[PDB]
Amino acid sequence: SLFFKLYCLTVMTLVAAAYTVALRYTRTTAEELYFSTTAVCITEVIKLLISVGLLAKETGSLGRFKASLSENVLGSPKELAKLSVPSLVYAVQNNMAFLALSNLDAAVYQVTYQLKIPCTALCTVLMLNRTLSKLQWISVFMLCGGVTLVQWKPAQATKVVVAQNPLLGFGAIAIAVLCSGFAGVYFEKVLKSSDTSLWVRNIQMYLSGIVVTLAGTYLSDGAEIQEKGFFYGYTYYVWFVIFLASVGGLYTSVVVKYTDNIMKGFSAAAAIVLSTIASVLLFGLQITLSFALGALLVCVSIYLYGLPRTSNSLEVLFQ
Ligand SMILES: Cc1cn([C@@H]2O[C@H](COP(=O)(O)O)[C@@H](O)[C@H]2O)c(=O)nc1N
């Protein structure tokens, strides 16, 4: 149990960090530029395949595996229909991430996208029948400022050789921020509404996710893809991004299961701070004054959020 939590967070933290800069890299240095829509779609395919394997391991046998697929996919059309909503919303979110990093510096993206933290807290209280004390709300905005400081970097020195539309990038992030809170909390509500396996829920969602993301690939880029090919512009780094997005999505679902969507934001900030401090001590990595102050705010916000809060009996007695 202890090791699984350590492996989930160090995987989450290395993947999320590497993901943004690697994605930015692939969008700015290529001559032949791949279709972002296709990478989002292939990510859904990989997550489905890994989730299927994890369900086989969890069920423990081919017969129990087949039985679970039959009851929970073939036999649960309403669950498939419900989870099509976050699949639609996530298809937009993940495509907006590529659009934004095509047009903005990674650090500009990272700071702005942290607005998902208060968004996700609001979605949580509105959709999950939960409350936050006034002190907890303070801690949520404190966390947001802390991670903003943690992520604040000087702009990259490399000159960009492709056209950029930063305003389009900011519009993309604004959409992604709204998507992040709504789809994550929607998935959480479905997951915690029954004892159905996490891996069943992921399979249920990725099935519609593959359909929606491929349809979006067709509608956005179908004509140019018939000309250039679906995998036009793919490189080792494009696959690296897809792999990172796949692992990151799977571990996101795990963190939501064992904690919640608000704790996800606190735990990711703690992991970024601790892994950065580890790299200072192990490798002499240099940090900024912004990071140092943000780290303290992250620490205080975690402390404040966990402090002990009658006015929420419906919350604690039934979920
Ligand atoms: C909840 C959930 C999210 N995801 C993915 O995890 C990511 C969540 O990103 P954010 O924490 O920035 O919203 C998205 O890329 C989404 O597609 C997933 O793959 N499976 C899930 N069950």
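The count begins at 1 with the first shown residue.
Determination method: X-ray crystallography, 1.8 Å.
The backbone N, Cα and C atoms fix where each Cβ goes, and this holds for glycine too.
According to Swiss-Prot, the protein has these features:
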BINDING   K47, 93-94, 109-116, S180, 202-206, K264  CMP-N-acetyl-beta-neuraminate binding site
MUTAGEN   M12 to S (Swiss-Prot position 20)  No effect on CDP-ribitol and CMP-sialic acid transport activity
MUTAGEN   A16 to Y (Swiss-Prot position 24)  Loss of CMP-sialic acid transport activity but no effect on CDP-ribitol transport activity
MUTAGEN   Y19 to H (Swiss-Prot position 27)  No effect on CDP-ribitol and CMP-sialic acid transport activity
MUTAGEN   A97 to V (Swiss-Prot position 105)  No effect on CDP-ribitol and CMP-sialic acid transport activity
MUTAGEN   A176 to Y (Swiss-Prot position 184)  Loss of CMP-sialic acid transport activity but no effect on CDP-ribitol transport activity
MUTAGEN   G248 to N (Swiss-Prot position 256)  Loss of CMP-sialic acid transport activity but no effect on CDP-ribitol transport activity
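Proximity to ligand 1 at the level of Cβ atoms, with a cut-off under 6 angstroms, picks out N202 from the recorded positions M12, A97, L115, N202. Per-site Cβ counts within 10 Å over the recorded positions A16, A97, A176, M205 peak at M205.
The recorded positions near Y19 (mutagenesis position), taking a 10 angstroms Cα-Cα threshold over the set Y109, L115, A176, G248, are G248. Across the unmodelled segment of 3 residues, the C-alpha atoms of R309 and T310 are separated by 10 Å.
Long-range Cβ neighbours of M12 (mutagenesis position) (same chain, at least 6 residues apart, Cβ-Cβ under 8 Å): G248, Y251, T252, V255, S267, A268, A271. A176 (mutagenesis position) and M205 (CMP-N-acetyl-beta-neuraminate binding site) are 18 Å apart (CA-CA, integer value). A97 (mutagenesis position) and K47 (CMP-N-acetyl-beta-neuraminate binding site) are 18 Å apart (CA-CA, integer value).
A97 (mutagenesis position) has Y109 nearby among the binding-site residues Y109, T112, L115, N202, counting only those with a Cα within 10 angstroms of its own Cα. Counting only same-chain residues at least 6 apart in sequence, those with a Cβ under 8 Å from the Cβ of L115 (CMP-N-acetyl-beta-neuraminate binding site) are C144, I173, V177. Ranking the binding-site residues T112, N202 by C-beta neighbours within 10 Å puts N202 at the top.
When the recorded positions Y19, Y109 are compared by the number of other CB atoms within 10 angstroms of each CB, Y19 has the fewest.
According to DSSP, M205 (CMP-N-acetyl-beta-neuraminate binding site) is assigned to a helical segment.
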